[PDB]
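Taking it in order: structure first as structure tokens, then the write-up.
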Amino acid sequence: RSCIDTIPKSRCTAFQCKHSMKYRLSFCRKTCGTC
């Protein structure tokens, strides 16, 4: 697969990336999410 995000760091910080599963599993699949 490919790692992408509809929003990155913008609405993703270790707090949102570790706590908002959708943020890591879908919003930030670019890194915060999956890379």
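Determination method: solution NMR.
Heads up, the Cβ atoms here are built off N, Cα and C, so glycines get one too.
Database features, via Swiss-Prot:
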| type | residues | note |
| --- | --- | --- |
| DOMAIN | 3-35 | domain 'ShKT' |
| MUTAGEN | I7 to Q | 10-fold decrease in potency of inhibition of Kv1.3/KCNA3 |
| MUTAGEN | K9 to Q | 10-fold decrease in potency of inhibition of Kv1.3/KCNA3 |
| MUTAGEN | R11 to Q | 7.5- to 42-fold decrease in potency of inhibition of Kv1.3/KCNA3 |
| MUTAGEN | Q16 to K | 6.6-fold increase in selectivity for Kv1.3/KCNA3 over Kv1.1/KCNA1, which is marked by a 2.6-fold and 117-fold decrease in potency of inhibition of Kv1.3/KCNA3 and Kv1.1/KCNA1, respectively |
| MUTAGEN | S20 to Q or R | More than 25-fold decrease in potency of inhibition of Kv1.3/KCNA3 |
| MUTAGEN | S20 to A | 20-fold decrease in potency of inhibition of Kv1.3/KCNA3, and 80-fold decrease in potency of inhibition of KCa3.1/KCNN4 |
| MUTAGEN | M21 to Q | More than 25-fold decrease in potency of inhibition of Kv1.3/KCNA3 |
| MUTAGEN | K22 to Q or R | More than 25-fold decrease in potency of inhibition of Kv1.3/KCNA3 |
Q: Give the distance between the Cα atoms of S20 (mutagenesis position) and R11 (mutagenesis position), rounded to the nearest whole Å.
A: 10
Q: Using all protein chains in view, find how many other C-beta atoms are within 10 Å of the C-beta of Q16 (mutagenesis position).
A: 18
(Q) Can you give me the Cα-Cα distance between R11 (mutagenesis position) and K22 (mutagenesis position) in Å, rounded to a whole number? (A) 11
Q: Using C-alpha atoms only, work out the spacing between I7 (mutagenesis position) and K22 (mutagenesis position) and round it to an integer in Å.
A: 12
